[PDB]
Amino acid sequence: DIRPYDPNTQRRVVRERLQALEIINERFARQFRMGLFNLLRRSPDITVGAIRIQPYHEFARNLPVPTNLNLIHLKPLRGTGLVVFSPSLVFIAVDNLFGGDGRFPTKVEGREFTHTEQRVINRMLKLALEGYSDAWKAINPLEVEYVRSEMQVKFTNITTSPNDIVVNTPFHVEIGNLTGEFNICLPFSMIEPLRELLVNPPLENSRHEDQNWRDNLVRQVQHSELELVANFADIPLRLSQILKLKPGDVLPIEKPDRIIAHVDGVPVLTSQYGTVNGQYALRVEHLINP
Amino acid sequence: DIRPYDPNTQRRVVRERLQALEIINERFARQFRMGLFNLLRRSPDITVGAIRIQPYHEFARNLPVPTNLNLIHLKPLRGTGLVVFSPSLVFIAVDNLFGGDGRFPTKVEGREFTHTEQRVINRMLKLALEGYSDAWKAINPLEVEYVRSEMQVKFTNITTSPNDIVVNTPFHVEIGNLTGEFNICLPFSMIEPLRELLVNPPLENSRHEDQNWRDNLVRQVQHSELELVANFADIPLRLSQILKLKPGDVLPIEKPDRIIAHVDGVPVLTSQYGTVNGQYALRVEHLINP
Amino acid sequence: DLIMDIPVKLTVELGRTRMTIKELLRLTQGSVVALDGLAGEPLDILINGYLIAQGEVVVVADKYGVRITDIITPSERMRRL
Amino acid sequence: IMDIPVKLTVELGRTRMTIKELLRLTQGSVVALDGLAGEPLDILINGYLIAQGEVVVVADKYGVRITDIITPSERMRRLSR
Amino acid sequence: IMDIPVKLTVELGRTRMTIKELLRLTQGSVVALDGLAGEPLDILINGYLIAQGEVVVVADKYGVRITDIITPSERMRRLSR
Amino acid sequence: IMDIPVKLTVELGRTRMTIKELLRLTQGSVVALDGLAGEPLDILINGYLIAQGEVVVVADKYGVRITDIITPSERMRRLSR
Amino acid sequence: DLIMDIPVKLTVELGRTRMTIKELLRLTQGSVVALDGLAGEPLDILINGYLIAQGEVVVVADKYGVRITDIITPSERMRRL
Amino acid sequence: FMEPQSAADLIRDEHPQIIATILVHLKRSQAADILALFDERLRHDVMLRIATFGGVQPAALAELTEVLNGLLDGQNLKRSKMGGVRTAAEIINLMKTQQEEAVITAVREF
């Protein structure tokens, strides 16, 4: 295991299992299936693949070119997500929509999406966004807004850096004999505030029960003692002075007008020092509060 | 019996016999039978199986996929219950309802319930909940409210943890030659407040008789003496000090302004100490009351 | 050997107390909290969180300083452990 | 109102006897109690009788199903014996 | 409100015993705790029990899924034992 | 507002250790830091950590792409360790 | 004297740079700044801001560390100031 | 009135008795076309149920009808038949001989 570290070795091992994300994915898959039935007048089946928590560069490197990349806003979460519409899926959708029964072999040679193809992508994307919002509403209500569309992964740059860890969710859609894929790409920073909710789903009766749980939590943790350490003074010395140091040595010190009270190093308050009852006491002037 | 304990060994041995739950089950079974006769225009017979007090994960692992899982509210009890409608039962109900005489073999391959099938499930569920409320009203009146329906046991997660102990009640319904099953799944936490009532049913003349029993109980237990121990002071020492401790040693102690009076350790009141009649006495300032 | 200089950070602690979150959040302006250290008891001296000495506040020509009453010993480390 | 635990006890029966047979007691000595076989055993709270109930065995454990709560008349009837 | 770290701990169970067996202890000596196998382990905050939760193993690591927060009645019920 | 230059530095990680291994150090002695491989390195201004960013190599030169600016909570979380 | 159980702080600096307020403010999200040290140079092992050792970077079971190649000499200490 | 293929897609997941009930109500050509699209097993089951139809309850039929109305509430289907055969051929009739012979060769191959 003794190997020289080198840059660009993004050995980012962040392993989790977002059961709530999985359930949202399944609900959105059902909603998208019914929406696709409504639009295409044909019944698809959507298979939700494994969730890939992978670096953004690795995710993008596997994306076929050209492809549809739709930027979306996950309000109120800071940042943007992506919807990946594959050329095969868009081809099949347009073929079904515009008179083709889809029996013809799919010929994807690689080309940009025309304005008509763009509008078809817009419609399917609107349906997908509505279904995804509906799926998420069961856990956390949010507003999803279309931003714009792109053809190349370099156009998007969804993360600050390509090595940033991102979540991808694939869906394989089958209609008759025609297969396609579409993906949902959300940066891990999007869900980091809600990581606790996404890991475990095991709550269903929680609207005021969450408030009751939190109130119980605070009122029960309010009976836990702490470790107040008040650093009276601070002298900088050298190790030679430490080694030669002998009892009875007096160490000069700047006069501490304010004593900082901290726990485990963590500043708690600012106070003045004094003596009462024969013991050292602190009269608090200001608690440490940003 | 000397074996190393390992996690996920949910050897949860909580054995009881809820006779009142059994009687409610039988009454609900009769009500559901008459309701099924009213709806299907055919006479079913419902057999109430043994009550399985089993872990939630074990209960779910035996549930066929897909199946109808109906979340219900057992007001005013905190939490939610479940009604399990089997695919065979729903198939038979729809077949009888929509022209099929049921003579055809039941072909359950595994598929989701359509909107019409959802409506049929909704009707049978409404009848079931009404019958169950009627059955329960004899012992304790409850309000049952439909929440939603699911196809997968992962969609529900009725308990906080899969190892949570839950109550399941199966019912085998036969109509002619067609057999089906449906289950009632209530978490043991639902009935824990009413465990005393559910264990034994042996009371029928109890509306004000319960109040009379309780009044007699309190007025008769008010004649029982207790063991008031007032811890005057609290000194922390070490075992070396205890071993070397000799008579005449004086132990420093912080001054107790308030004396806690407790019984079997259980704090009863806060008081001041003094002397009257030549005996130690306590003047009570506040009883221990949350 | 080469470690003769090694800039070190020496701190002295005024006192410690056992107190919980309720009163902690209920501290207000001008409120006084006492510490387990008796007045006149030499204060502790810490380096990176460990015992290094016990020193007492002494008036040195209008300049308060700390005079080392004693150096730590392993026995006392274990006793205060 | 209060959350105090109490030592509940169940008494099989009574026995009024002089210490003749007490000193004559040995392993195997027959003793007869005041209560005949069949009547409810007595439920006492901190040694204070409040109830009467029948004895049952559940999961090979002794238990008592309380049949009734006592009245002052029956209470003192028991006492004056 | 405050951003203080705390040492949360999980306790498997209790044991009330005199030091007979304590001095008789050796490698291999069997000890029995107050808690039976199956009940939630106790979540303590700075040694203050606040919760009960079930033990799980994740990624070959011990973890506890908090099942419920305790109540004063159950708290003192545990204490008075 | 001001046009002052500052010595900005990048720190790979931290290490809390007693001088046992320090005096035992030699060419080839293995040392382990607090930070695991992968997390952003720390951007310090005159020794004041203000940012975190990922390490890159450009034109065979070390560089850091600043990923985020730190918050007081994460700052003191790092400090109290 | 062997008052030597004291713990000390060890840091590793990937590189340093001198740069002004305007460039600081102009740095934005994802901005990358090149370091003065050429890639592959041994990093600086500091103790409380004091340098004694130089060494290259290495990863030891996903854990950061440095392979030290020069530790003790003050002969170039006049240069790095 | 709508396309039999989309109808088969819609009704394939429905209950076989529901399929029989729906197929009863439609024009016979539409029902036959839809049945031509289902696989052998489901088609046989639905045909046997059609033969052995016993009678749907009125409330059940009303619920089925309102469900279908909600599902088909989408504004208009009217798949425009304009164009196809007898268009392609007369188009090819206008081509250069080489172009149209390559066209018909490709069509014969396909």
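We number chain B the same way Swiss-Prot does; the residues here are 34-323, in that order.
Recorded method is electron microscopy, 4.6 Å.
Placed from the backbone N, Cα and C atoms, the Cβ positions cover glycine too.
Within the same chain, residues at least six positions away from B:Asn155 (mutagenesis position) with a Cβ under 8 Å of its Cβ are B:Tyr179. Quoted from Swiss-Prot, the note on the mutagenesis of B:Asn155 to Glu is: Altered motor bias with clockwise rotation, partially suppresses a yhjH disruption.
Neighbour count (other Cβ atoms within 10 Å of the Cβ, all protein chains): 17 for B:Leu160 (mutagenesis position). The mutagenesis experiment B:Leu160 to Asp is recorded by Swiss-Prot, whose note states: Altered motor bias with clockwise rotation, partially suppresses a yhjH disruption.
For the recorded site, B:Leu160 (mutagenesis position), the DSSP three-state label reads helix. In the three-state DSSP scheme, B:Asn155 (mutagenesis position) falls into the helix class.
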